[PDB]
Amino acid sequence: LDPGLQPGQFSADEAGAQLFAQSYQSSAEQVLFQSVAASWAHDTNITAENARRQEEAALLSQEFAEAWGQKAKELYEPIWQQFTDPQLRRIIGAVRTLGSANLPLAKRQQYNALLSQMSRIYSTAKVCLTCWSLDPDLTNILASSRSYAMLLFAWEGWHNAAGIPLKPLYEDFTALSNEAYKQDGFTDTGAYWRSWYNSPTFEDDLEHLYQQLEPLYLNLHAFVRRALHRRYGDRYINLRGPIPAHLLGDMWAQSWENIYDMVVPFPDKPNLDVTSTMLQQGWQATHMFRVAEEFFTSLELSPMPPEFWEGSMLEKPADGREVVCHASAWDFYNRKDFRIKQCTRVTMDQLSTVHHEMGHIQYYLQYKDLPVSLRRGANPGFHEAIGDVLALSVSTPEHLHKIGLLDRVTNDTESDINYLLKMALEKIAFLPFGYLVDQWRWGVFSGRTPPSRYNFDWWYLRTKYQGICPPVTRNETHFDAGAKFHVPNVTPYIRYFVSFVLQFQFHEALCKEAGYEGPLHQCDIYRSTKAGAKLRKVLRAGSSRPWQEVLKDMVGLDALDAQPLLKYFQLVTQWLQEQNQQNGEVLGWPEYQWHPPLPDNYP
Ligand SMILES: C[C@H](N[C@H](C(=O)O)[C@@H]1CCCN1C(=O)c1ccc(C(=O)O)cc1)C(=O)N1CCC[C@H]1C(=O)O
Ligand SMILES: *[C@@H]1O[C@H](CO[C@@H]2O[C@@H](C)[C@@H](O)[C@@H](O)[C@@H]2O)[C@@H](O)[C@H](O)[C@H]1NC(C)=O
Ligand SMILES: *[C@@H]1O[C@H](CO)[C@@H](O)[C@H](O)[C@H]1NC(C)=O
Ligand SMILES: *[C@@H]1O[C@H](CO)[C@@H](O)[C@H](O)[C@H]1NC(C)=O
Ligand SMILES: [Cl-]
Ligand SMILES: [Zn+2]
């Protein structure tokens, strides 16, 4: 580690800790910059060489964390809990948690290489018998094929190709991660991840929110199951069991918008999926991003800077190079460079993802003046909610009409139910998977889920929460969790469950602040400068204040609350109950052990 990046002398009291924190944050910018730069170079161009480079940057980061976290331990380990400035307490708390820097060199190197190699296996896996990659080929199959056998072939081929080889690596990663966080005083990695919410009743509150949301999911599930039954027959669909996991329009069954054209109740009304309009008008990736940007600027938030347009990767490179195609947002920590890396396809749900990633960028633009350690969302759920809120407005039929993507819709109940149902497929169907992924990973970190039970515990939670089953037999050689991006990429997941609830609370508050007075699901905050000022206050805070206070200021309440969500979907919730009652559906899947048979002559 460059001497210039090592800590100097500081007094062992609050005033010395303020100086300590300023010199920490100053040198941390350069180290963060070189790390994110090496990751960028790798993720947009996966090679052994770029992997070695990102591992070197990781090692430097770890030496930095060690030098500074040990100094904080030496100076402030006694007293930092007594510091009367709450923000300093937080900055210093964070510095004295060293994470992987608690590891010796040889372990550091093995942790870093584990992360590289897991990343490479996920993003370079392919399904053969020419070869299909996850994005766009398998994604497009899952989304649009209505052939049971072709859907099974992609689902099984992806899970085998990604999950199987990941499993030995994931086990080693888990043990090293846990050894690292345990020396900071956490029971395991999961406990460190949960600490970000600064909330003694975190797990209980989540459980409580889930209980309010579950009836909405169960009604949605049974209505969808009924449509799949008409489309695949009694042999492949059990009206009282879990739904086969490959039939819901997405590799993970994590949101169901892609099968809207199979379940829309009034398919003679104007199609609320504008994909084919975007293709007929000639939309490209760049127009997607420019349309998202203009929404943000209509709110008087910032435009994307030049460095964003010059640096971002907005489409999959044609030049025979391996990339991480999963969409992501990037802050280089230099207050200048911010980019998105997305293999953008022209579809309406991609337009959604574009707003999602740009919400991350906007956050970065809004807090780039803060000292580095405050450059985070108020909690990780806030960072995930920002672009989702704008996408709630963008998706509304009125707004799509404003942007030339739909010829105005008559404002009838049929149009309303069509729209709310499509929104339910996107948001409500996600809720169980958002909740369950970290329940799985917290169990693995805690040791409750050893490697000999990774797949058993995974499908337990998949069936418990989503009510799906694997369409082929799985065993413990399979590692189905590892075929989901965020697992080999070690990105925590509970943020997304938090987000999908928080976004409705934000939306409600923003619509009120824009003076809108219609049904909440028909609000569009476009061009509202007062909504934009209330949003801006959140983004500019970063993590400088507890999320519970930030939320109080914004929404009038200091806790997550499912009510705004329930209010947004109220009409479809009622309609769905009525449909299911009329059809005599059983809610849930009392036939928990059922699996579909294989198709004849598979494969
Ligand atoms: C496509 C969307 N992609 C993710 C994302 O944006 O979240 C990507 C990959 C995981 C993290 N991520 C970031 O881009 C990101 C970058 C930085 C930070 C930070 O500064 O802390 C946070 C996130 C997503 O997975 N999603 C969207 C909602 C559901 C979830 C999924 O598809 O499984
Ligand atoms: C749409 O109409 C609303 C009043 O009508 C109610 O909702 C519509 C969708 C019909 O289903 C009708 O039977 C309902 O009673 C107004 O509140 C609303 O502001 C209108 N929205 C817009 C944007 O025009
Ligand atoms: C990808 O990085 C490697 C270095 O390993 C090299 O082939 C080349 O510089 C890069 N390709 C592009 C297009 O940047
Ligand atoms: C798991 O399933 C595959 C394919 O059905 C099979 O080849 C393999 O034997 C299994 N692993 C174990 C331990 O059975
Ligand atoms: Cl999180
Ligand atoms: Zn995100």
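We number chain A the way Swiss-Prot does; in order, the residues shown are 30-158, 164-637.
The backbone N, Cα and C atoms fix where each Cβ goes, and this holds for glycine too.
Annotated features in Swiss-Prot:
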type: ACT_SITE; residues: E391; note: active site, proton acceptor 1
type: ACT_SITE; residues: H520; note: active site, proton donor 1
type: BINDING; residues: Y231, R529; note: chloride 1 binding site
type: BINDING; residues: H390, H394, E418; note: Zn(2+) 1 binding site
type: MUTAGEN; residues: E391 to D; note: Abolished peptidase activity, leading to increased levels of amyloid-beta; when associated with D-989
type: MUTAGEN; residues: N445 to D; note: In Ndom123456 mutant; abolished dipeptidyl carboxypeptidase activity; when associated with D-318 and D-445. In Ndom1234569 mutant; does not affect dipeptidyl carboxypeptidase activity; when associated with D-318
type: MUTAGEN; residues: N509 to D; note: In Ndom123456 mutant; abolished dipeptidyl carboxypeptidase activity; when associated with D-318 and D-445
type: MUTAGEN; residues: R529 to Q; note: Abolished dependence to chloride, leading to reduced peptidyl dipeptidase activity
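For the unresolved segment of 5 residues bounded by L158 and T164, the separation of the terminal Cα atoms comes to 7 Å. Near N509 (mutagenesis position), with the C-alpha within 10 Å of its C-alpha, lie none of the recorded positions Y231, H390, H394, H520.
In the three-state DSSP scheme, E391 (mutagenesis position) falls into the helix class. Here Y231 (chloride 1 binding site) comes close to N413, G415, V532, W581: these same-chain residues lie at least six apart in sequence, with C-beta atoms under 8 angstroms from its C-beta. Remark: of the recorded positions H390, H394, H520, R529, the most isolated position is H520 (fewest other Cβ atoms within 10 Å of its Cβ).
The closest partner of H390 (Zn(2+) 1 binding site) among the recorded positions, by CA position, is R529; the full candidate set was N445, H520, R529. In this structure, the C-alpha atom of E391 (mutagenesis position) lies 9 angstrom from that of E418 (Zn(2+) 1 binding site). Among the recorded positions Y231, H390, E391, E418, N509, no residue is identified whose Cβ is positioned under 6 Å from ligand 5. The separation of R529 (mutagenesis position) from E418 (Zn(2+) 1 binding site), Cα to Cα, is 7 Å. Take the Cα of the residue listed as 'active site, proton donor 1' and measure to each of the recorded positions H394, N445, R529: the nearest one is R529. Within 8 Å of the Cβ centroid of the Zn(2+) 1 site, not counting the listed residues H390, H394, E418, the chain contributes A363, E391, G393, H417, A419, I420, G421, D422, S533.
The DSSP secondary structure for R529 (mutagenesis position) is helix.
Considering only the mutagenesis positions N445, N509, the Cβ with the fewest other Cβ atoms within 10 Å is that of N509. Cα-Cα distance from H394 (Zn(2+) 1 binding site) to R529 (mutagenesis position): 13 Å (rounded to the nearest whole number). Close to ligand 1, meaning a Cβ under 6 Å from one of its atoms, is not one of the recorded positions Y231, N445, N509, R529. According to its DSSP assignment, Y231 (chloride 1 binding site) is coil. Checking the recorded positions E391, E418, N445, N509, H520, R529 against ligand 6 with a 6 Å cutoff on the Cβ atom leaves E418, in sequence order.
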